[PDB]
Amino acid sequence: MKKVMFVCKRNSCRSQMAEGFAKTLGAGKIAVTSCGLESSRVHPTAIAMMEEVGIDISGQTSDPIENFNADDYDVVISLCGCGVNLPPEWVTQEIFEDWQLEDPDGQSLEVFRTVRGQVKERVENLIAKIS
């Protein structure tokens, strides 16, 4: 099965949140993980703003992207927007993206409840074109 990696900046949760929608809606369509350029984190408000949509991220982890192989991630989605720093093995995939998607970390709960749907439609239209 093809594996989707979601990647973002050091202090971001949108890579972990993108994995949350993708493992819930893409559950029977693809394999999925998430990471960050100098690693990434889960966020308590991204648990509670998303469990009301039936999503889970609480059990997820991260390490710096250069510790991973890229090759076992047939599909790689960045969330930095038309500009990300990546080694060539992380971009040469059969499908690549770099989403123009913000982090709700440190913003209002209305921004969490907005960005969740922006992640959902990005995950959905990405997975629907590959599976």
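Any Cβ shown, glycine's included, is placed from N, Cα and C.
What Swiss-Prot says about this protein:
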type	residues	note
ACT_SITE	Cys8	active site, nucleophile
ACT_SITE	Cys80	active site, nucleophile
MUTAGEN	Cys8 to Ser	Abolishes arsenate reductase activity
MUTAGEN	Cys13 to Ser	Little or no effect on arsenate reductase activity. Abolishes protein phosphatase activity
MUTAGEN	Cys35 to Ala	Little or no effect on arsenate reductase activity
MUTAGEN	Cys80 to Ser	Abolishes arsenate reductase activity
MUTAGEN	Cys82 to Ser	Abolishes arsenate reductase activity
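Nearest by CA distance to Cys80 (mutagenesis position), out of the mutagenesis positions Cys8, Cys13, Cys35, is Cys8. Rounded to a whole number, the C-alpha distance linking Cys82 (mutagenesis position) with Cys8 (mutagenesis position) is 12 angstrom.
Rounded to a whole number, the distance between the Cα atoms of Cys35 (mutagenesis position) and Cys8 (mutagenesis position) is 7 Å. Within 10 Å of the C-beta of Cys35 (mutagenesis position) there are 25 other C-beta atoms, taking all protein chains into account.
Highest Cβ count within 10 Å among the mutagenesis positions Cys80, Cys82: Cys80.
You'll find the Cα of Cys35 (mutagenesis position) roughly 10 Å from the Cα of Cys13 (mutagenesis position). Secondary structure at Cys82 (mutagenesis position), taken from DSSP and collapsed to helix, strand or coil, is coil.
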